[PDB]
Amino acid sequence: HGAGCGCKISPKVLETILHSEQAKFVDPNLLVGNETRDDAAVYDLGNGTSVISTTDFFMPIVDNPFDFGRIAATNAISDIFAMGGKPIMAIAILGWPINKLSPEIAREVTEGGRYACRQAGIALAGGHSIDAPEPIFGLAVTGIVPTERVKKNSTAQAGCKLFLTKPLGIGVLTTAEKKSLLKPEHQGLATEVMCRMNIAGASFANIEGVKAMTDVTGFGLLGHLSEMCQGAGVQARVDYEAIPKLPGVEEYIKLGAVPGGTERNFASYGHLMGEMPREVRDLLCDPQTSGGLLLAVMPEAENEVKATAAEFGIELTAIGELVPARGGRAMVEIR
Amino acid sequence: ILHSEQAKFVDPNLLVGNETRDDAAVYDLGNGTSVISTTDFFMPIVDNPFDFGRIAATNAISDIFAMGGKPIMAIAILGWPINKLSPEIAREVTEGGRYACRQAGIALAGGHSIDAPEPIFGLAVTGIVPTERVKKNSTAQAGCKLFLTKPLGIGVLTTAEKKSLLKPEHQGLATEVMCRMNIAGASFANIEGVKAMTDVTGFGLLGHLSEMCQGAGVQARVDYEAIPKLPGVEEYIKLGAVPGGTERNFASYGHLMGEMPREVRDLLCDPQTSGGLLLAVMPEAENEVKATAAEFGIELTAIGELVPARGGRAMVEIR
Ligand SMILES: [Mg+2]
Ligand SMILES: [Mg+2]
């Protein structure tokens, strides 16, 4: 009943570079997981177990309060799964304009959060809330991961196949909802895609063959895959059609619903990409709120993994491969 | 105000603190170690950006100490009117936060930020405690003596400075008091006889005390004289200097308290942003608690006691 209060959901609002640069520097340690550019902190307990701490929150992406809460919680929890961790708890983060919106609605948002948490196997353990001019919801999530998984960090490798657990286009569908979103299966499909919890990541990390694992969110596929190629000093080749896509995204893109986030993404990652046709570019730069997992996996597993994806029923999309860096070739090139 | 969690239904363990209200969530790994998570965030409570950062952070970490935990991580919560206030102001607040974090022996590790019409800053903080050493706010028992680790009167000083009623001798005291870290909590956790512990923040001493009593099914008797107060907080309360949050507090729990005069009421219900630890301690451990507190430069005398419930919830040996 109101993604109407946000307002302006892109892209100077969520994690504005400017602000994002405030991680700073340091090395007193036990803290192995975020001192620099990272989106999560990780602390080694020394017994072979590390605690993960991660936070994310935003303004309403959808009009339905329950769904908004589910999605935001799902997105916040994804960060633990994408490092191959297990969430053990979560606490709510809520700003709400009480002089404007009733506490009933706010409760709906929170119940959404609680639902998404239950899907992750945890409880929403309370939280903190304040009066704010614009609604803000998210979580601070805590997790555990074996210390070996973080301390030995692949580093994907040349020869790796590239896999995607969710189709792309979330940004464009939500943008198409601004107006021109059509009634057909373009109703609620983006919500359903966002609310798929990345729970299988925790299992994917128990495999050696998979060299790199990240979640594709907000930097878009271009940004996340480019980041995966930056470490490992390797380039990427992607089949642009193998690429799982939401129903009717290209129609919405060529008809013009592209969030400003994609532009911000192109300004950041565009030089790493070949010169590309506008619609394709808008697809690759599309921020994915609560997107899926990008996997860099090699053959000795092409199936072991695959199995697993099947066990969680996600299975699964091959979009391309990783090649050793060669000259004159783009870091990520599209075919 | 909020109440927005719980709920209808539920999921369970090994969540130890939750969900009624304790200061922080705690989860039991079966290895003798529990993990604590808490978050807190605010709109600016002072002019100085750096000190605002310092204070919001101190307040957020306080809840780990109230559980008797040791802080390990902190992550920033920030929202900022990028078209209104400068990013350099933001870095100053953040720097306040990093400094406070360092005072708790931890790094401020990244965070999340958004554009928000009004400035908001706080932390999500993570801590650890041996499982059997957790100190909930609800586990007190009759016979306990009460202790308080910071003197009262923060709100009255903040509003006296806001109303230009602050005497020159008192400049910046409230800020220094606020920025004192509740680190002693992590040591009180080692005392078997410390039955319960919480922090006094903004709900007022009487509010948090009421939470202890409700939680434990007991009642309290407090001695107004014995309660540590900030210099000229009494005098500043007379012709206050009595912030609007105070009457919100007395509206909330006032029906649970005995008769007390205007000024007394106003001091005891006064919001303390980032205030002291409030402890319930069995007589056998009193000594240890006082000596442990002494290590951290805190001199302690009982402010009252916990008795079996009969009459009104908290009574003041008023004055
Ligand atoms: Mg992520
Ligand atoms: Mg507290």
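Heads up, chain A uses Swiss-Prot numbers, so what you see runs 13-347.
Going by what the header records, the deposited coordinates were determined by X-ray crystallography, 2.2 Å.
The backbone N, Cα and C atoms fix where each Cβ goes, and this holds for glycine too.
As written in Swiss-Prot, here are the features:
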ACT_SITE  A:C17  active site
BINDING   A:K20, A:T48, A:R49, A:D50, A:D68, A:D91, A:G139, A:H140, A:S141  ATP binding site
BINDING   A:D51, A:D91, A:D227  Mg(2+) binding site
MUTAGEN   A:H13 to N  No loss of activity
MUTAGEN   A:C17 to S  Complete loss of activity
MUTAGEN   A:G18 to V  Partial loss of activity
MUTAGEN   A:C19 to S  No loss of activity
MUTAGEN   A:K20 to R  Marked loss of activity
MUTAGEN   A:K20 to Q  Complete loss of activity
MUTAGEN   A:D51 to A  Complete loss of activity
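Contact annotation for chain B: of the listed recorded positions (A:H13, A:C19, A:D91, A:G139, A:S141, A:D227), A:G139, A:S141 place their CB atoms under 8 A from a CB atom of that chain.
Sequence-distant neighbours of A:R49 (ATP binding site) (same chain, 6+ apart, CB under 8 A from its CB) are A:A35. Checking the recorded positions A:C17, A:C19, A:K20, A:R49, A:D68, A:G139 for a CB within less than 6 Å of any atom of ligand 1 leaves no residue at all. One residue stands out among the recorded positions A:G18, A:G139 for having the most other Cβ atoms within 10 Å of its Cβ: A:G139. Counting every protein chain shown, the number of other Cβ atoms lying within 10 Å of the Cβ of A:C19 (mutagenesis position) is 10. A helical conformation is recorded for A:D91 (Mg(2+) binding site) in the three-state DSSP classification. Neighbours of A:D51 (mutagenesis position) among the recorded positions A:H13, A:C19, A:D68, defined as a Cα within 10 Å of its Cα, are A:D68. Counted over all residue pairs in A:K20, A:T48, A:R49, A:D50, A:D68, A:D91, A:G139, A:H140, A:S141, the record's binders of ATP, the longest Cα to Cα distance measures 29 angstrom. In sequence order, A:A104, A:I105, A:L106, A:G107, A:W108, A:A118 are the residues near A:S141 (ATP binding site), counting only same-chain partners six or more apart with C-beta under 8 A. For the Mg(2+) site, the Cβ centre of A:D51, A:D91, A:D227 serves as reference, and the other residues of the chain with Cβ at most 8 Å from it are A:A52, A:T66, A:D68, A:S90, A:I92, A:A94, A:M95, A:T226, A:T229.
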